[PDB]
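Chemist: Quick one: structure below, then a few questions.
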Amino acid sequence: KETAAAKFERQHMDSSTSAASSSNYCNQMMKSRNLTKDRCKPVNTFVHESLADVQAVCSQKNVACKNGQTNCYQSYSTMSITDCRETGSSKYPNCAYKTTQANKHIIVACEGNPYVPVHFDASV
């Protein structure tokens, strides 16, 4: 039984690589992480930092979420991220993604106890 916290980790964490070097990164990770069942997940972000470092964001800069909520936090520093976005030729079950690597601050929504990231809001 997957919790909100577990789902965030499966969908967004990639501590095992410091960055994505291959144009094929997204294609592989999207499939490995169970993100292409029934439909191709259109957009997804992978974070190349330790789990503890991402969890620490929950006590960082409080910001408004894109939905108007107040339980969003922004990392003080930029972090290693990889953006996966479905291409214009992607067609389920043949999901195709464009891989974009960059250093951005992340914005996550936090909940519970312990207070941890449950949703990936944005990158800036």
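Residues 27-150, in that order, are what chain A shows, numbered as in Swiss-Prot.
If you're wondering, the header gives X-ray crystallography, 1.6 Å.
Cβ coordinates are placed from backbone N, Cα and C, and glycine is handled just like the others.
So Swiss-Prot lists the following for this protein:
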- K33, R36, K67, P68, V69, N70, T71, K92, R111: substrate binding site (BINDING)
- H38 to A: Loss of activity (MUTAGEN)
- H38: active site, proton acceptor (ACT_SITE)
- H145 to A: Loss of activity (MUTAGEN)
- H145: active site, proton donor (ACT_SITE)
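Relative to the rest of the structure, where do these features sit?
Modeler: Within the same chain, residues at least 6 positions away in sequence whose Cβ sits under 8 Å from that of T71 (substrate binding site) are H38, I107, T108, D109, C110, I132, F146, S149.
All protein chains shown were included, and the count of other CB atoms within 10 Å of the CB of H38 (mutagenesis position) stands at 20.
There are 19 other CB atoms within 10 A of the CB of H145 (mutagenesis position), with all protein chains counted.
The secondary structure of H145 (mutagenesis position), as reduced to three states from DSSP, is extended strand.
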Chemist: Name the one residue among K33, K67, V69 whose Cα is closest in three-dimensional space to that of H145 (mutagenesis position); these are the binding-site residues.
Modeler: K33
Chemist: Using a Cβ cut-off under 8 Å and a sequence separation of 6 or more, which residues in the same chain sit near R111 (substrate binding site)?
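Modeler: Result: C52, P68, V69, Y123, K124, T126.
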